[PDB]
Amino acid sequence: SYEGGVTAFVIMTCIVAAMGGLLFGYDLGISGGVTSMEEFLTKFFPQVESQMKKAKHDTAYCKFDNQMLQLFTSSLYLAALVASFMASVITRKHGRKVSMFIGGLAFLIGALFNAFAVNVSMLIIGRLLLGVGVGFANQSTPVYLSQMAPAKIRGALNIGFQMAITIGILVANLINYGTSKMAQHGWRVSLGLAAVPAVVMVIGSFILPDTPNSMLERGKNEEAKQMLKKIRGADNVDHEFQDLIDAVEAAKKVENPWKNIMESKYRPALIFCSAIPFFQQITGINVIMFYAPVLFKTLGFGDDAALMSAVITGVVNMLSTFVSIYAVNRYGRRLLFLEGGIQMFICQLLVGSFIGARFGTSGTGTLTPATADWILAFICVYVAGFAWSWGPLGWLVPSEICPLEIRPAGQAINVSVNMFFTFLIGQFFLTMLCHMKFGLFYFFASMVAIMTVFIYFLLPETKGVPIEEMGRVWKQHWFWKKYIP
Ligand SMILES: CCCCCCC(CCCCCC)(CO[C@H]1O[C@@H](CO)[C@H](O)[C@@H](O)[C@@H]1O)CO[C@H]1O[C@@H](CO)[C@H](O)[C@@H](O)[C@@H]1O
Ligand SMILES: CCCCCCC(CCCCCC)(CO[C@H]1O[C@@H](CO)[C@H](O)[C@@H](O)[C@@H]1O)CO[C@H]1O[C@@H](CO)[C@H](O)[C@@H](O)[C@@H]1O
Ligand SMILES: OC[C@H]1O[C@@H](O)[C@H](O)[C@@H](O)[C@@H]1O
Ligand SMILES: [Cl-]
């Protein structure tokens, strides 16, 4: 019943949001392919590529175990973790669009720092800057886009952002496959192409307006409704406008969500706002996402085949994220948590044992065409199972079970421990693979068993139930009944 359709304002916001999502996915998916390139390894980590062919030909589990090489991947997420708090502050004091702008600018400057890197300190300075971009943009871009979108197609545009991210992953994989055949400086093109959507984002981010919600929260109702009318193209926006003032009056009268978050009425949610992210990262999904090319390279794929296999993981992640829309709205959260968990579990066991039967505990041995094919196939079945379970639900259900009196705290801790464990995966996958050998896949498998047991016994169905009623579904539960008075 909100009047107002598609305007040039929402086209602009959608250009900027698409650029931001593509940037997320691209900077996530480019690092692994570039780490697998022997030009890049020669120029920044020579001690690593010496230990791979003539010297140390078969030592599969530890060829790439170097803390600086993995810092190249992880520093982005370290910086994103810290920059999310900084973006919280700057969105409050100045505005969400300012954080959008700062994130786009960080994307641009860091992409250029990466492309022009003549030493390793430049390299991870650029990565830290891309992380600053992620920290400022993941905050600002989605809720700016949702505020700007007409209520009718709002969900469609948010789903568009969501899949902009995964298609960006696939785009980065493809760019890596392509630039790897450049005779020189292909990794530069790979890391640097991020600068194009980054400057589209910088420009659009600068010219776009403060949202009517923002003007309402800083007391400019007069400007707010005029801007709402101009952004909607409808000649009266009263129904939407006073729902916005209701929302901002409600948000204003909550004192502090951090003291409410740890009162017992909300401690199921708090538990799940801490357990869901950890679990999502201890699945081992970013093993694949960050390090699929170098994993295939340690097992003896060959550069070309490793990059192509990363491309197929990207294709499967994209298609399965497509079906995850239909999946999360046809089936319940418990069903898909359980199904995806057992799928990932079977695949992790199988992959770990193929690798163990070919290389043992000493890292010496040969892959076979059939075992290489099976390892890739079950990696992909694994990421497909993740892509319609712990992937989307790992953000969906923490927001779902969080009333507005607790939602800022809930999403703060959600994103921060998710980012911290993302960082740990990126910083320690290769050294864990060295110390645990093929047993690391068994470790990830047993932790997925643990998290699925956790979901089966502790999280009740939250699909289709309203926020104001989650309380009841929480004390119908045999265990959480302990916490609601
Ligand atoms: C800590 C790091 C630096 C922060 C700089 C913030 C930036 C420029 C951002 C870049 C330009 C925009 C992409 C926002 O500047 C603009 O922000 C707009 C909100 O979006 C306001 O509508 C506008 O009035 C303001 O000038 C300038 O700060 C201003 O913030 C105002 C309060 O927001 C202050 O009243 C003002 O003393 C201050 O000088
Ligand atoms: C380098 C980032 C890679 C992706 C990481 C997950 C990420 C991106 C930001 C992560 C936080 C960074 C500090 C994509 O979001 C999800 O989109 C789903 C769509 O089906 C996918 O299935 C799922 O795998 C993916 O995690 C989560 O989305 C963020 O932005 C909003 C989107 O609208 C969400 O409203 C918000 O709360 C969430 O914070
Ligand atoms: O597709 C891979 C991505 O899936 C998302 O659900 C996770 O939040 C990210 O950490 C991961 O990189
Ligand atoms: Cl704004």
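The residue numbers of chain A are those assigned by Swiss-Prot, with the residues present covering 16-500 sequentially.
Recorded method is X-ray crystallography, 2.6 Å.
Yeah, the Cβs are placed from backbone N, Cα and C, and that goes for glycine too.
One mutagenesis experiment named in Swiss-Prot is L43 to A, and its note says Reduces affinity for glucose 150-fold and turns STP10 into a low affinity transporter. Counting Cβ atoms from all protein chains shown, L43 (mutagenesis position) has 24 others lying within 10 Å of its own Cβ.
Over all protein chains present, the Cβ of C77 (mutagenesis position) has 17 other Cβ atoms lying within 10 Å. Experimental mutagenesis is annotated in Swiss-Prot for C77 to A, with the remark: Increases sensitivity to alkaline pH and can only function fully at acidic pH (pH < 5).
According to Swiss-Prot, the mutagenesis experiment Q177 to A carries the annotation: Reduces affinity for glucose 37-fold. Remark: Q177 (mutagenesis position) has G36, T336, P407 as non-local neighbours, by Cβ distance under 8 Å and separation of at least 6 in sequence.
Summarising the annotation, Swiss-Prot assigns beta-D-glucose binding site to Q177, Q295, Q296, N301, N332, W410. Its own atom aside, the Cβ of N301 (beta-D-glucose binding site) has 22 Cβ atoms within 10 angstroms in the protein chains shown.
The note that Swiss-Prot attaches to the published mutagenesis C449 to A is: Increases sensitivity to alkaline pH and can only function fully at acidic pH (pH < 5). Taking a C-beta cut-off of under 8 angstroms and a sequence separation of 6 or more, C449 (mutagenesis position) has the following same-chain neighbours: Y76, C77, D80.
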List of residues, in chain order, with Cβ under 8 A from that of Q296 (beta-D-glucose binding site) and at least 6 apart:
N433, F436, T437, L439, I440
If I restrict to non-local contacts, at least six residues apart, and a C-beta distance under 8 angstroms, what lies near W410 (beta-D-glucose binding site) in its own chain?
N429
Within 10 Å of the Cβ of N332 (beta-D-glucose binding site), how many other Cβ atoms can you find? Include all protein chains, please.
27
Cα separation, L43 (mutagenesis position) to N301 (beta-D-glucose binding site) (Å, whole number):
9
With the Cβ atom as the reference point and anything under 6 Å counting, tell me which of the mutagenesis positions (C77, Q177, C449) are near ligand 3.
none
Where ligand 2 binds, which of the recorded positions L43, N332, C449 are close by, with Cβ under 6 Å?
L43
